[PDB]
Amino acid sequence: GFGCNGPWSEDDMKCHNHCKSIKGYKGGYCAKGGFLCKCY
Amino acid sequence: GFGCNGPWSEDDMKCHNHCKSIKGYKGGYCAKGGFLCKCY
Amino acid sequence: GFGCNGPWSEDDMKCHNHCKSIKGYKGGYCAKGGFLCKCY
Amino acid sequence: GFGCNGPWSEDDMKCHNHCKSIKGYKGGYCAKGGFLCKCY
Amino acid sequence: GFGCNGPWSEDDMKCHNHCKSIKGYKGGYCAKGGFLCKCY
Amino acid sequence: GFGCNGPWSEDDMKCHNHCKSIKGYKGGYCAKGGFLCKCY
Amino acid sequence: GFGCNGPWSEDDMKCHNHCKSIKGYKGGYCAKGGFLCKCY
Amino acid sequence: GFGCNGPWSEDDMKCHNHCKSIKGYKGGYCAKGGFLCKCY
Amino acid sequence: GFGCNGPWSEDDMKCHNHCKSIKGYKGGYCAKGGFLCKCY
Amino acid sequence: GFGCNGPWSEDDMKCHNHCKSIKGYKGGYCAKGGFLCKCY
Amino acid sequence: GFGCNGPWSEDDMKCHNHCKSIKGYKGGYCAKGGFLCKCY
Amino acid sequence: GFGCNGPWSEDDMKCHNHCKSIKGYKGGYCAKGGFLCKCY
Amino acid sequence: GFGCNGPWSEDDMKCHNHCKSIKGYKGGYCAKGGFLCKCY
Amino acid sequence: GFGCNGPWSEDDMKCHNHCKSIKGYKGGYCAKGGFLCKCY
Amino acid sequence: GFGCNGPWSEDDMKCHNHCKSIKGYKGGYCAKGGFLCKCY
Amino acid sequence: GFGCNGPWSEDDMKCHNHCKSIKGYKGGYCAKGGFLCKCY
Amino acid sequence: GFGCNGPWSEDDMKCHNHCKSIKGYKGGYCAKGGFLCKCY
Amino acid sequence: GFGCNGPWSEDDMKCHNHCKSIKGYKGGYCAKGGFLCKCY
Amino acid sequence: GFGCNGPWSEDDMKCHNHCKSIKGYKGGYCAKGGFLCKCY
Amino acid sequence: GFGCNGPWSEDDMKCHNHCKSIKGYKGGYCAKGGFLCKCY
Amino acid sequence: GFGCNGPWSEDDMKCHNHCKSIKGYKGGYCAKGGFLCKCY
Amino acid sequence: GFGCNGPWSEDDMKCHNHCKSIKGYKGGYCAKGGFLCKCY
Amino acid sequence: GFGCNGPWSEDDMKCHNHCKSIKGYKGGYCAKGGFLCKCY
Amino acid sequence: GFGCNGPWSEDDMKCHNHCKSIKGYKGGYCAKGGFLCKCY
Amino acid sequence: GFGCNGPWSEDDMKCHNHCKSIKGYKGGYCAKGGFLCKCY
């Protein structure tokens, strides 16, 4: 979810913004080859 | 199922929430290129 | 069949349940881009 | 034909059964986005 | 024409048979979402 | 809208032209698997 | 409803406008393969 | 547009031919997971 | 084109065979993540 | 081809089995990042 | 985001240009194996 | 095969378990940069 | 496995923690150039 | 960019040619493990 | 882990900083040829 | 280029053969840790 | 760190320049066989 | 080539066996720090 | 070979054990600066 | 072995401790220019 | 730096030429066991 | 050990300091041609 | 340079041959403990 | 230490200068056959 | 050359045998402190 949907993803930052909603995380990215919102 | 339906999927967390319904799993994602609810 | 009908599919588990009807298979999913009930 | 008629298709296996009528094919599915009986 | 008439189509192969009437084509299907006899 | 209507869409550029009607956008396309006019 | 009626839909924005009638939503589209007014 | 319509696309080269209509481009392809005519 | 259509591609060798139609090329494959017939 | 189709590939050994069909090759794999049947 | 989308990325410099938008950074690249816009 | 599918691989031990099925081998790993089940 | 997946690995300690599950081993690392969980 | 895209890179010399476009540089290569066009 | 990931490592000091988290250690480095966070 | 692409390189001699195309050079190799065709 | 990364290091002086940032040190080098920024 | 590929090399003796294919040479090894098949 | 692979070697005794497989030799070591299994 | 690995050796006493495991030997050192565990 | 990079160094004279850039020095060499450009 | 590592040794006094840790010894040095910490 | 590279040197006579290129010198050798081409 | 490192020593006077740092000593030299800084 | 390579030399008689290849010489040895094949 959060937009991590492979080639059909769109740069909506939903993964990034959602990850930003958690303390200790300054961003997120589509891991698992573009299919998981992984927060860091 | 559980919303893992490729480009026609919608961020309903149905995969994630369904995976959450099992002990030992803190989330889920659309593996198999967005076509399988894989729990982790 | 078994519900693997692209965007018009509904999460009826018919693919999954049908795949469950075979020994050695613990689930199924809509492969071929959501148009084939592939059992695993 | 053979039931591959998009959202108006019904799970009659007509595509699958028809494909089964040919040697070397163990099934069929509605390719072309649910509008062609493709045998495999 | 040739039977490609959406949900009111009937599996008369008229699209398929008509497409078969042309060299280089081994079949046909109701493209444009079930409303055009497309030959292949 | 704007023609993004899945397989029944027609190449009327209505999505593209409509997107062109907004500053900063040089085109548009049928995202959400062909069912949303997404402007870019 | 709201115009999400598959190939017989017309670009009346009824889905879009209806979705606009709810706070937090900047548009809507015909999900479920053109048969549900999904608001976003 | 230009035929980039996901699984319902047909190999009409409309994307490719349209891209060919621009200097500096020797072809085109359906990017965005088969839903955008991207010229190169 | 030539069958390079992501998950909805089918192993028709159309990319490969089409690439074979050019001197100096012994095959082809679906580059750009399965969305371009790249000849080699 | 031969199943080398990125994340949408399935472990059908089609690449491997196809490579096995050539003398001097004891297997094959999806090179080019999972998008080419490379025989060895 | 910013185009870092694995094999489906396109050389749009969106990662690079976006990274350029920050002082002290003269470029960017798709780290995490092509799935994160890392600025440098 | 056997799960050696680059970033889209999942830790199913299919490579490892498959390699275990051969005498003289105590494990396996995804060589060729994560795209070949190499047994050892 | 155990997370040793080259550039797509994530610092989940799965290799390390898994290695810790064996007596005589105080850690593990991704040998074979980041593609094997080697325990020490 | 410039083709430095890991395993999905193609030998288009785009990195090399782009680097050649700068005085004092006689070539370029995909540093950062194949993910950065580094000029030399 | 801790960033010791061969050529795909980035100078995040994660190895160094992590090693700093232990008494008696004034730094760390990527031993085992860049694939192990060794503390000193 | 010329096949010097780290772990995803294949023994195509493209580096070697390309280097052979220059007088005074009897071979080539993937320097820079497998990421540059260096001629000698 | 600081560029001391074995064969994948690049002559960026990051080790040297970083070492220069400390009083009493007129340079630095990649000790530990090219894997530690040692200041002198 | 011949397997001399740094940490991603595998003990396939391809360097050694290839060197054995030349008179006056009783073996070979991966010189240039594991990146050249040097025959002796 | 036989594990003599520079810094990426692991103490598998493969060089030593392999050397032990020859009469007159009571051990082996990684000569040529850790890149040749030399038997003694 | 036993840590005698040239410049990439680390002062783990593995050579020394291993040599200590034999009667008549009070230590060991990396002979052959740092590439052999010689016991004394 | 300046090419003094152990076994991965290449005879680019970068150490030598760089040392030549200073008055009183007629050459340079890779001291510290091939890991420091020492000028003389 | 203790830093007695031939040309790759660094003047860390580890040999000397370690030797100092024993009564009756006022220093140490790298005997065996720079490859053994000999205490005196 | 000229092959004087410690244990990783190879008997290429590059030091010797290079020294031969100067009048008054009948050979050369790797002085400075195998790390300088000294001509005589 | 202090530069007394056999053939790999360099005339840095580190032995001499270090010896000069002690009253009653007007110099130092590399005793023990070039492997000990002996002060006099 | 000819094996006169300091502590990393091996008793290959290459110096001796090479010296034997000249009339008036009954042997050779590694002069210059083990770094020159001197014939006598």
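The numbers used for chain E are those of Swiss-Prot, and the residues that appear cover 56-95, in sequence.
Method reported for this entry: electron microscopy, 3.4 Å.
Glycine residues also receive a Cβ, built from the backbone N, Cα and C atoms like all the rest.
DSSP assigns E:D67 (mutagenesis position) to coil in the three-state reduction, placing it in neither a helix nor a strand. Long-range Cβ proximity for E:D67 (mutagenesis position), meaning a same-chain Cβ under 8 A and a gap of 6 or more residues, is found for E:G58. Under mutagenesis, Swiss-Prot gives E:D67 to A, C, E, F, G, H, I, K, L, M, N, P, Q, R, S, T, V, W or Y with this note: Complete loss of antibacterial activity.
Among the mutagenesis results in Swiss-Prot, E:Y84 to A, C, D, E, F, G, H, I, K, L, M, N, P, Q, R, S, T, V or W has the note: Complete loss of antibacterial activity. The residue drawn here is the original one. Under a cutoff of 8 A between CB atoms, and with a sequence separation of 6+ in the same chain, the neighbours of E:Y84 (mutagenesis position) are E:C70, E:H71, E:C92, E:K93, E:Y95.
Recorded in Swiss-Prot as a mutagenesis result, E:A86 to G carries the remark: No change of antibacterial activity. Secondary structure at E:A86 (mutagenesis position), taken from DSSP and collapsed to helix, strand or coil, is helix.
Note: E:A86 (mutagenesis position) has non-local neighbours E:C59, E:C92, E:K93, i.e. same-chain residues 6+ apart with C-beta under 8 A of its own C-beta. E:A86 to C, D, E, F, H, I, K, L, M, N, P, Q, R, S, T, V, W or Y appears in Swiss-Prot as a published mutagenesis result, with the remark: Complete loss of antibacterial activity.
E:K93 (mutagenesis position) counts 19 other C-beta atoms within 10 Å of its own C-beta, drawing on all protein chains shown. A mutagenesis experiment is reported in Swiss-Prot for this position, E:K93 to R, and the note states: No change of antibacterial activity.
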Legend entry - Subset of E:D67, E:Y84, E:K93 (mutagenesis positions) with C-beta under 8 Å from chain J: none
